[PDB]
Amino acid sequence: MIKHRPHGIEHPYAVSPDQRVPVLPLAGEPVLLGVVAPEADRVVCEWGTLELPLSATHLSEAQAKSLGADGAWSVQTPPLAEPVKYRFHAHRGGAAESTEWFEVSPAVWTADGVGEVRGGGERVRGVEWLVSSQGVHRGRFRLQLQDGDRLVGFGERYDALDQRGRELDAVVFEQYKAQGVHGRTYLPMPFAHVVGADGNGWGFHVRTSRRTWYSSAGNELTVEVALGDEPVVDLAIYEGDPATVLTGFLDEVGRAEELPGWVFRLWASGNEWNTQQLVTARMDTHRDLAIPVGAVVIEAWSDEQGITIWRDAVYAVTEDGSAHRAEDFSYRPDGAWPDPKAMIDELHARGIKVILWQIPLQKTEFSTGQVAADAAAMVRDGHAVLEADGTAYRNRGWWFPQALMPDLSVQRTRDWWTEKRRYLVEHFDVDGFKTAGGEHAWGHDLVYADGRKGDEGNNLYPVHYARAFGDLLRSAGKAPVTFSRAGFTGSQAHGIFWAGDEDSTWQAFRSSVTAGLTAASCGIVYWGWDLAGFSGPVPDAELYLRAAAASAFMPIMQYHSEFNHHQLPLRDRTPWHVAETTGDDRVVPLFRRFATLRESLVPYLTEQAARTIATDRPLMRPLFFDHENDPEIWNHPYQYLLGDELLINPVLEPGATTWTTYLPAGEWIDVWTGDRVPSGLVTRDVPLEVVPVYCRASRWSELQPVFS
Ligand SMILES: OC[C@H]1O[C@H](OC[C@H]2O[C@H](O)[C@H](O)[C@@H](O)[C@@H]2O)[C@H](O)[C@@H](O)[C@@H]1O
């Protein structure tokens, strides 16, 4: 047997051993041809009129092996001067087999074409098109920049606030940690601020959900756009100060709505709280240690099959794949969740909201049960995202492999899919969903029921996903509180976002701050991260407290911990476990101090979030919004305003006993001493109980009780 897929697995940053590299070669380029034939004596390619012998040949070694890296054949062809038809022939001991015919057409960049780039006015130059015998594959063009212009935007970015001088793209991808290092993201947008030095600033939005690439050198920003059947790039330009630029974007693509004030309290989470006993014990420790928590996320709450039913719940399976009613279920005394309603009711009585984990995937690896019935129903009734051949798409990723994706691009399947979760909101009264994932769709030719194809619709999927569960909550009369890592243009209007998975490191800390700042610049209001990281060994006391202090001054303050296989010792990120692991007796008292202060901040946050939604001036706010003509601000990219009145300067290095903050124009006050401070550089002591925070002098009469 022998297999060749020209596009391969269609990992956006990597190639599989079975594919053609590159998929679309430029004229003059050679092409590499991979093939997987685990047992064959010899493998040859019939290439045009020639015959090309294959040898035995960014994926990891574990991932590549699963795709057949062992027993993979490859050969580099002659350069592509024209379209070539080709196939492969493999022999095992005289037994012969041949692949279907494939064809590749080389492409060229040209300024000649019927294609238009519309809307850029006189800012656009150097328009060109990537064309082959198949058609126009990509547009490309240049935006004029001036000296001192910064590029801030592109959704949530982990490497730097200013993207000028960098190569990057916008595509939804799950990068498992180290997002800043690889320069990737779960939440890209083809939008950015061009932040003026000197004169009036502006911004742009490339209107597409397809892939876009970006690079800047000298005075030009180069924008490359993937295309569909129509060779047209629609470009929107927004003129004004940074807030006004954001307004133009958000007026076009959507905007946050006010969420309930309780989302501004501390969120407690850990993945290994997989029983009612554990959740209640963890929240009890919160109560007993007097550490206020406003919400608890339960990730492993479910049967781990369909992920819409409590673990060890007893019910009659519905063969038709219809949704369950609350009364369908029984909960046994000896099960993992003997009385989930009683648990939630008690939590609610304590003022704690309850959030359940979600994934937009239906496991196919079971032949029985509700999970199998629903999977069969998805295919039968057309609720699944489809391949080009009409079969159901199966997850090509390594996380939840082969699972189906519900097609959330249309209302009927959004209804059908969320209907399975309805009893959770209406009976059990859960207050939100942590809607994880959504990046799972890989293929250019995938078909969505809304008429979009994969190259267009795959980036849109996480937006549909958050909206689906936001709508479920609305339909139950509750605020649309969803908690999502993934998104795209339009995500601004659905729920809360966190920065995804990272190790516990100072680098990840710094990356996360950048992620929040860039996200806010694009209109993402309610944002957080897993403070001091959720993955690997427990953070040390210093990193934990530096992160905890700063996060209390961020839109969403939440701690979380990755699945450890239920080993001992625990990897929990709870304050008392950190104290336990580090042996540091300052962790619980100082975290309690931060959490207690955070509670006092809720009315301020609530008011500021309302201003942010009305004026589009960001909640976690880079200084260029108010201060754009101040050149000095760019030397302190980790500083920000929290709402109008508070400037925050996180301590991002270990061992720091002092910290220096740049205060822009206006009068300021040190919130810890109540003293007045002159604008410009300011240095103050930073013991672990302090993160530098300054208040506009005119409103310190309002903020003073908070810090008293
Ligand atoms: O038991 C529920 C769930 O736990 C893990 O998923 C948790 C993980 O989900 C995403 O990676 C989020 O970004 C993280 O914050 C969460 O900790 C397991 O991997 C999964 O199989 C399981 O169903």
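We're sticking with Swiss-Prot numbering for chain A, so the shown stretch reads 1-57, 73-723, in order.
Backbone N, Cα and C define each Cβ position, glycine as well.
Here is what Swiss-Prot records for this protein:
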ACT_SITE  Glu454  active site
MUTAGEN   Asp516 to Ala  Loss of isomaltosidase activity
ACT_SITE  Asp516  active site, proton donor
BINDING   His581  substrate binding site
* What's the CA-CA gap between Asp516 (mutagenesis position) and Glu454 (active site) in angstrom, rounded? -> 14
* To do: Would you kindly give the Cα-Cα distance separating the residue listed as 'substrate binding site' and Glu454 (active site), rounded to the nearest Å?
  => 27
* Among the recorded positions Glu454, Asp516, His581, which have a Cβ atom lying under 6 Å from any atom of ligand 1? -> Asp516
* Asked: Including all protein chains displayed, how many Cβ atoms other than that of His581 (substrate binding site) lie within 10 Å of its Cβ?
  -> 11
* To do: Please report the end-to-end Cα distance in Å across the unmodelled region of 15 residues, from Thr57 to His73, as a whole number.
  => 14
* Asked: Across all protein chains in the structure, which of the recorded positions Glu454, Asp516 has the highest Cβ count within 10 Å?
  -> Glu454
